[PDB]
Amino acid sequence: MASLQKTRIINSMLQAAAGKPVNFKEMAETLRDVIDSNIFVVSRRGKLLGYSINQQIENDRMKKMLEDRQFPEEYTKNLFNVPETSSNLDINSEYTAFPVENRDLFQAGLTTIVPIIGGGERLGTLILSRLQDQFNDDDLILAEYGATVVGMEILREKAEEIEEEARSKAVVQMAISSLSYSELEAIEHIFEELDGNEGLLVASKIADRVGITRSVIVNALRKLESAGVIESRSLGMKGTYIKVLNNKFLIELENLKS
Ligand SMILES: CC[C@H](C)[C@H](N)C(=O)O
């Protein structure tokens, strides 16, 4: 079966990872295992989204890149000139994934370059590198399957962010729209009278201070809480603990300013 197993091994990981937010290191690791090579998933601008090392490289600059999660601008920018997979590039390629200062320490340095194509776009580049061993057709299939698969995920990552923002904004709209003029004013205060994402406050105290009805402060909080913008614990003899669940909310409360 040979290749059939490994290809499923990928599929396996992908289907495990649906549900959890995308993880690139884990994806890189899986590829490294099935392919038996160094894996680097590089963004359009050199951000190492994730990477897995199959054989360490004693080179301090290389060592920094992996720490800093970044590859040289020049090096990265030139990868977009690779339109299709370019396989088994020696140590003398501009595109080699091994250090150039030591082209003798890695004579047997083969780098394969595999574009990552998303929704019909070049999302990034999957770089594979190893010492000595050639990248055969059977290896190449697993690189390209892998690339395609990583491309899905890069796209899902954004998909989920923009969807989550959408959801957050909605909440804020729910809340704001539900609030009466006076209540809104009151909220502006309560959030003014603290500075943080959470905190405690007695409405009775706030009422007399700023000259607003206990009543409204109290209904105002009730609406925010029903929207999902916060959660409140009645703290009995003294006030009510208040925890903002929506970051976006308080920013919104500035934007309108009169
Ligand atoms: C990771 C980049 C590699 C090492 C490239 N050949 C360079 O020397 O910058």
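When the header is checked for method, it gives X-ray crystallography, 3.0 Å.
Any Cβ shown, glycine's included, is placed from N, Cα and C.
Listed features, source Swiss-Prot:
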BINDING   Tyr51, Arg69  GTP binding site
MUTAGEN   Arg61 to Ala  Retains some ilvB repressing activity in a BCAA-containing medium. Retains the ability to respond to GTP, but responds poorly to branched-chain amino acids unless GTP is simultaneously present
BINDING   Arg61, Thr96, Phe98, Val100  L-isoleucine binding site
BINDING   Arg61, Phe98, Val100  L-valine binding site
MUTAGEN   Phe71 to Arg  Loss of ilvB repressing activity in a BCAA-containing medium
MUTAGEN   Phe71 to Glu  Loss of ilvB repressing activity in a BCAA-containing medium. DNA binding is stimulated by GTP, but not by branched-chain amino acids
MUTAGEN   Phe71 to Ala  Retains 72% of ilvB repressing activity in a BCAA-containing medium
MUTAGEN   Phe98 to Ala  Strongly affects the ilvB repressing activity in a BCAA-containing medium. DNA binding is stimulated by GTP, but not by branched-chain amino acids
MUTAGEN   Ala207 to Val  Strong defect in ability to interact with the ilvB and dpp promoters
MUTAGEN   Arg214 to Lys  Slightly reduced affinity for ilvB and dpp promoters
MUTAGEN   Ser215 to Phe  Strong defect in ability to interact with the ilvB and dpp promoters
MUTAGEN   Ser215 to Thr or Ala  Slightly reduced affinity for ilvB and dpp promoters
MUTAGEN   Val218 to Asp  Does not bind the ilvB and dpp promoters
MUTAGEN   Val218 to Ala  No change in affinity for ilvB and dpp promoters
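What surrounds the L-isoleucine site, by Cβ distance within 8 Å of the Cβ centroid and not counting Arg61, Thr96, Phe98, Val100, is the set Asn59, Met62, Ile91, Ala97, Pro99, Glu101, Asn102, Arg103, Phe106 from the same chain. Separating the Cα atoms of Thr96 (L-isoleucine binding site) and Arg61 (mutagenesis position) is a whole-number distance of 15 Å. Taking a Cβ cut-off of under 6 Å from any atom of ligand 1, the recorded positions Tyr51, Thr96, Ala207, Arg214 reduce to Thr96. In terms of C-alpha distance, the listed binding-site residues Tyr51, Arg69, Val100 place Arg69 closest to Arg214 (mutagenesis position). Sequence-distant neighbours of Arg61 (mutagenesis position) (same chain, six or more apart, CB under 8 Å from its CB) are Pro99, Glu101, listed in sequence order. The two recorded residues, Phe71 (mutagenesis position) and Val218 (mutagenesis position), show a Cα separation of 54 Å.
Separation of the C-alpha atoms of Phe98 (mutagenesis position) and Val218 (mutagenesis position): 64 Å, rounded to the nearest whole number. Taking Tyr51, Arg69, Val100 as the binding-site residues under consideration, the smallest Cα distance to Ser215 (mutagenesis position) is found for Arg69. Distance noted between the C-alpha atoms of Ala207 (mutagenesis position) and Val218 (mutagenesis position) is 10 Å. Residues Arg61, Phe98, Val100 are listed as the L-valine binders, and the farthest two of them sit 11 Å apart at their Cα atoms. In the three-state DSSP scheme, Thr96 (L-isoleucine binding site) falls into the coil class. Secondary structure at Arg61 (mutagenesis position), as computed by DSSP, is helix. Around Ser215 (mutagenesis position), taking its Cβ as the centre, 13 other Cβ atoms fall within 10 Å, counting all chains.
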